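S.K.: For reference, the structure I am asking about is given below.
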Amino acid sequence: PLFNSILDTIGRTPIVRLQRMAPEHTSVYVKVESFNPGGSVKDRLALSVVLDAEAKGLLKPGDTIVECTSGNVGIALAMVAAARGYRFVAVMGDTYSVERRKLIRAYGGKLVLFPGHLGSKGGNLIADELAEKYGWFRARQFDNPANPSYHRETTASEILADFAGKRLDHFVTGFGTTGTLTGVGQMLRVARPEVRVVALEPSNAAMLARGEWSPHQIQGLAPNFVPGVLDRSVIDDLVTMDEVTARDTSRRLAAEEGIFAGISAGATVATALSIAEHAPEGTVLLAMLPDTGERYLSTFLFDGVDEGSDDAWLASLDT
Amino acid sequence: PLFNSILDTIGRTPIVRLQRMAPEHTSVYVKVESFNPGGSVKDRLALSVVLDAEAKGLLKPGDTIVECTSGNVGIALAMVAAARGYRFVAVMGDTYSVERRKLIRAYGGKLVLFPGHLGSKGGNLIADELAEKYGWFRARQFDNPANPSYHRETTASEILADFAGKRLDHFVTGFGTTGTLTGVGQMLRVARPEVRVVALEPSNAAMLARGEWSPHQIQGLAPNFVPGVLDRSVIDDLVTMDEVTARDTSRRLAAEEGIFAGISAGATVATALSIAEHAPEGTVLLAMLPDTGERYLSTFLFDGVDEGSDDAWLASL
Amino acid sequence: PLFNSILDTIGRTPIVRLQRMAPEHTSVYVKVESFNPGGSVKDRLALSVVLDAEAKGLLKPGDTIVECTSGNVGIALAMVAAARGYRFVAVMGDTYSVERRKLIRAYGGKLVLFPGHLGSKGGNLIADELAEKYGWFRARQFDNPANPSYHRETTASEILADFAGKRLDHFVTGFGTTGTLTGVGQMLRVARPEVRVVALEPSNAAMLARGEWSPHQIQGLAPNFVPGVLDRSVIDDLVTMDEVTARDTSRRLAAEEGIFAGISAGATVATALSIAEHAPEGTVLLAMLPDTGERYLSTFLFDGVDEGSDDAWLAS
Amino acid sequence: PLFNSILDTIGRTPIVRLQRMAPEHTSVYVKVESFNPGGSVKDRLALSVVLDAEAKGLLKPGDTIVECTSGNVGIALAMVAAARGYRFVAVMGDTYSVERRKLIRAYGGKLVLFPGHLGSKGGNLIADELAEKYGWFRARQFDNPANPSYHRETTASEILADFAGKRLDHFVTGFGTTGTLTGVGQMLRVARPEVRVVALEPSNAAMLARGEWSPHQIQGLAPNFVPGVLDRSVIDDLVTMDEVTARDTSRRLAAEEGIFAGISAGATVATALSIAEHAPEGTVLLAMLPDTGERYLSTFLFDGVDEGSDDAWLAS
Ligand SMILES: *Cc1c(COP(=O)(O)O)cnc(C)c1O
Ligand SMILES: *Cc1c(COP(=O)(O)O)cnc(C)c1O
Ligand SMILES: *Cc1c(COP(=O)(O)O)cnc(C)c1O
Ligand SMILES: *Cc1c(COP(=O)(O)O)cnc(C)c1O
């Protein structure tokens, strides 16, 4: 139980049961990836990507890593780079919450921002450019097979072990790099063919099911393209989810269950409740909670939330 | 295995070894309490007080809990209340950060603001008042024995079990409600008398060493009084730490080890290091890391932290 | 944390590294299934079979479970029966140790014996008669998909999780029901196709290699037929092991590493060492340790072990 | 995660709830020490005694450990030495179970038999002589502070952690070296002063009550002398248990709960049930289960076994 490195605490996250949000004749369990030291499921690929690189001789002590940090991946790489002795450089838009900025500089990352109006790929480009220019290492979160690999061996094993001999009918997840859905899905389809793998997409960005994509707010989900690490054959059910319904459900999870997660976590739970609403008696669902809601205080997850005293509420108590 | 409630994940936090921040002739271990669902050590006292009130029959379903808080205690109580189905009311000054407000509200907590300058003792009167006026339950983080009690049964147990049959010389911690220092200290006193219980406090608030308190920046540490839940006899070495040193140490922990923790965590690691410097060869130290640094962005933890790219360093060669 | 039933402790067994028995340029790990409450890997299929039957509505507390056994399955089933409120009847050949009899009885199980030479084929036939005659539930460990299924979900997950991000090159295991080999093997294929599935059989019972069988002494291994649960496609290297090398390797493990396991475990460890001897630097192997050697005392495992004092040694 | 050595799996044993043996108005939990690699709670003192000697410099590579044992201490010390690479020498009566010897032999331990009668302090001095004569290490289980220490740091910690924020009214345990009673009791007294520590003694061996000893059949308990490691200030209730009632409770535990433990385990559970019968509603008890019942196959725990075939029973 004594741990050598903080990176040894990655994975083995808890799966907990929702106490009141689910229909009584149903059971909805949830996987909290905020328990990872990085506060998100990205701790998995970041650690896997780097360990795979080292064993491949692509990374050496003191080396430098660079990637296009949309948010969590940057924080996880920064943490892993810091913990293993690497330098980390991430490229994020000029217009990106100053918090997602301070977080990276916290782990000692050297940040370089470009005009946000460059549609993301601008950094994704200056990533490989600055990479070969100095022989820097690129994670390639979207194409590095170590990503779905770590999920096959850890995430899936954790889910499989927890539900062994027990009932499980639905596994719900959204996708960004698609590593989670791919890895867990491949393991599930073989081990539990009966479990329906449910993949959700933001209502406006139904890339997979309609080739359409529009800037959404369900952070960490549906990027402007389809990752090559994806194995869509694993998907049993492809659905959509409104960013507002997802934001609202994330808020409910917090106030009604005490589980403070982000938007994509609200989306998965929303989809689960949806299926549960009309599901047969005794249906068991599992939803993925990708990260902590703590890094969302400055996003639409907190839009319309009172900041002052609850005078009105106090007043309603004496009348 | 599956967990029934999110509250069943509280505690059993990891103790990790610092990989490079400590003198090669020493081993410095760190207990990362940010792994608690609530992000801080307070998850323990929050759970303990509620489970305790329920057993004594002081908390029935749908009841509401009130507490004058400003930091992690309010977040923890709110989370626990949200998970147990209780209503929670946080009484805090308006001078306190807004982010702190959003956290308590995220968990469905009710906010009751009051003039900051009024100070703790002021808001405590407010909480006491509401509590009586409406018959709500008061946590009393500074006097509730269930607070240190839970550290004796969990925190201490985790430390003892991880170090069983292994060397351990110093256990370093600061104190707010002192629940951690008192509880773990009482168990170590019986199990490992050789371990020095090092209790640190802010220099400009060496409230115990020299009975002097004054606004410091090590959030969570040394209140302006002496908690009734404390047992001073447990302390072996009473020292002081500087907020700037604590702050820097914290920035190092994050950048050099990959462990992003609060300022009070920087303080303990700092004292642990100071002891490590001029210490026997092979000595082993354990320092408490109270919370996650993620809720310290609007703090002097990021005084002059670059908020924009540094294309200056971008060309060196 | 607290456990509700003893059955909730099944699985999640430890994998330990051999300290001195393996070639220095190599790493041999071992999965100790004796940590299961029932003392062997059989606790996995016994729990899984019963839980599946319950879900299917085929088993109801108070019902009677019957199964042909070589020893371990009987103990496991008997233990689970005692834990869930079921009656258990074991069909075993007299050939097996009376200490395997007391163990099944200790859990309150009932014992029905038949001529040892009939083998698993004969007992299965007997278990079946009794099943029809009394409406008893048949576990059918060689055909019940719940057997390999539980290994995919647990054993495999434990192995995959333990080695995530680490080097693993070989996985060695013998087979009886073939649940472990099939379950772990099929999941190894999906997650780590490179790893080589090494499947051993007793030299005198190469039912797969040469379709031959003959009463052997590596308990738990090679029945007189090919289990229907089996999926041969999972095996990369099919090898043989002599019972004496097995027996002696199990002794070495106990005396040189502090790990006291059975004979089949001696076999898998021997096979792993052999491979490791001529394997490239850094090769990592994992051997399955089916059970505790504590139930092999009155067995050839303790053939001629000095039951008397070695005053001679004291002479010096 | 992967374990470096087999010794790294010592401790952290599960606490499980009895399903049908306890009065419904009550809850009886049980700590199963048989989950230790060595099969008993002695794994804790054995490891602790060695790491302490090593740190103190009293043990160096190749050094040899000797101790007079016929029970679990020998087995535990035997395994530890085998994993640590020390030599182990056991001193026991030649009239003892040929299996108890086999166990020590399995772990590569040397055997020096001696007159059964002179058992007690005799075989001990024979080890005492060998100790100074050859410069060998003596554990001193009954007086070594490291025994209770390890219990205060692991056993007690596992109990306190599992019951944190939950009800716990009674802790029941017997004593041999008294290391468990002392260790768990000292930590219990500090964190949970209201939990009543119940120490039982065999009916004919009430050493603490009136200093009277007599040979009994509850293996592991009541030596013929009050151990120096004992702390009487932690005992709330001193009770006695009849060895037959213990033996029978052990049988019940296995057959009714699926938990196979030794005689002393039957004894503690017997005491817990007794306390539970007339205890207020909601009372929670925890009882220590010292070892596996698997090494009691040649003891009275198995008298009237009926090792044949349940042909008679089959008739109906
Ligand atoms: C990475 C991420 C996801 C999607 O997970 P993948 O494994 O990349 O499919 C969902 N939500 C958030 C907040 C993320 O960071
Ligand atoms: C509560 C707290 C402490 C002090 O812990 P106590 O157990 O109350 O003494 C230290 N740091 C932070 C950030 C805290 O929230
Ligand atoms: C059951 C058993 C095996 C073989 O395992 P399967 O999963 O049934 O193939 C090997 N050794 C022993 C001692 C066994 O009991
Ligand atoms: C050692 C032992 C005990 C008594 O435990 P102590 O901690 O030595 O007091 C009880 N039962 C058995 C079977 C034992 O081996």
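Heads up, chain D uses Swiss-Prot numbers, so what you see runs 2-317.
A Cβ is built for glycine as well, from the same backbone N, Cα and C atoms used for every other residue.
Features from Swiss-Prot:
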type    : residues                                                            : note
MUTAGEN : D:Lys43 to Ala                                                      : Loss of catalytic activity, no longer binds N6-(pyridoxal phosphate)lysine
BINDING : D:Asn73, D:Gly177, D:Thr178, D:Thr179, D:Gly180, D:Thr181, D:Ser265 : pyridoxal 5'-phosphate binding site
MUTAGEN : D:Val74 to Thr                                                      : KM for OAS is 61 mM, KM for H(2)S is unchanged
MUTAGEN : D:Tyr97 to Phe                                                      : KM for OAS is unchanged, KM for H(2)S is 0.073 mM
MUTAGEN : D:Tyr97 to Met                                                      : KM for OAS is 330 mM, KM for H(2)S is 0.084
MUTAGEN : D:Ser121 to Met                                                     : KM for OAS is 44 mM, KM for H(2)S is 0.20 mM
MUTAGEN : D:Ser121 to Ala                                                     : KM for OAS is 140 mM, KM for H(2)S is 0.095 mM
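Any idea what these are sitting next to in the structure?
M.R.: Around the Cβ of D:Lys43 (mutagenesis position), a 10 Å sphere holds 29 further Cβ atoms from the protein chains shown.
Cβ neighbour count for D:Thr179 (pyridoxal 5'-phosphate binding site) (all protein chains, 10 Å cutoff from its Cβ): 28.
DSSP assigns D:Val74 (mutagenesis position) to a helical segment in the three-state reduction. Here the Cβ of D:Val74 (mutagenesis position) has 26 other Cβ atoms within 10 Å, regardless of which shown protein chain they belong to.
Long-range neighbours of D:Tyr97 (mutagenesis position) (same chain, six or more residues apart, CB within less than 8 Å of its CB): D:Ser71, D:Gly117.
The Cβ of D:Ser121 (mutagenesis position) has 14 neighbouring Cβ atoms from other residues within 10 Å, across all protein chains displayed.
D:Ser121 (mutagenesis position) falls within a helix when secondary structure is assigned with DSSP.
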S.K.: For D:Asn73 (pyridoxal 5'-phosphate binding site), which residues of its chain lie six or more apart in sequence with Cβ-Cβ distance below 8 Å?
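M.R.: In sequence order, D:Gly39, D:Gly40, D:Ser41, D:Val42, D:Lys43, D:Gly221, D:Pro291, D:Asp292 meet the Cβ cut-off.
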S.K.: Between D:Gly177, D:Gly180, which of the binding-site residues has the fewest other CB atoms within 10 angstroms in the structure shown?
M.R.: D:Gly177
S.K.: My understanding is the cutoff is Cβ-Cβ under 8 Å with a sequence separation of 6 or more in the same chain; which residues meet that for D:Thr181 (pyridoxal 5'-phosphate binding site)?
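M.R.: D:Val42, D:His152, D:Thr156, D:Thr174, D:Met289 - these are the non-local Cβ neighbours of D:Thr181 (pyridoxal 5'-phosphate binding site), listed in sequence order.
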S.K.: Give the sequence-ordered list of residues that share a chain with D:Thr178 (pyridoxal 5'-phosphate binding site), lie 6 or more positions from it, and have CB atoms under 8 Å from its CB.
M.R.: D:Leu46, D:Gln142, D:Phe143, D:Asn148, D:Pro224, D:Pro228, D:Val230
S.K.: Per the record, pyridoxal 5'-phosphate is bound by D:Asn73, D:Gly177, D:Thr178, D:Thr179, D:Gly180, D:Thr181, D:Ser265: how many Å separate the farthest pair of Cα atoms?
M.R.: 15
S.K.: Provide the number of Cβ atoms within 10 Å of the Cβ of D:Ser265 (pyridoxal 5'-phosphate binding site), excluding the reference atom itself.
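M.R.: A 10 Å sphere around the Cβ of D:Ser265 (pyridoxal 5'-phosphate binding site) contains 30 other Cβ atoms.
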S.K.: List those of the recorded positions D:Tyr97, D:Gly177, D:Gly180 whose Cβ lies under 6 Å from any atom of ligand 4, in sequence order, or write none if there are none.
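M.R.: Once distances to ligand 4 are taken from each Cβ, D:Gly177, D:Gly180 fall under 6 Å.
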S.K.: Could you state the CA-to-CA distance between D:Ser265 (pyridoxal 5'-phosphate binding site) and D:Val74 (mutagenesis position) to the nearest Å?
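M.R.: Cα of D:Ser265 (pyridoxal 5'-phosphate binding site) to Cα of D:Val74 (mutagenesis position) measures 15 Å after rounding.
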S.K.: Hey, for the pyridoxal 5'-phosphate site built from D:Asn73, D:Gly177, D:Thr178, D:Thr179, D:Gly180, D:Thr181, D:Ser265, who else sits with CB inside 8 A of the CB center?
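M.R.: Here the nearby residues are D:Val42, D:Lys43, D:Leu46, D:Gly175, D:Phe176, D:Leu182, D:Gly221, D:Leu222, D:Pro291.
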S.K.: Between D:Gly180 (pyridoxal 5'-phosphate binding site) and D:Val74 (mutagenesis position), what is the CA-CA distance rounded to a whole number of Å?
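M.R.: A Cα-Cα distance of 12 Å.
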S.K.: CA-CA, which of the recorded positions D:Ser121, D:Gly177, D:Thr179 lies nearest D:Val74 (mutagenesis position)?
M.R.: D:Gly177
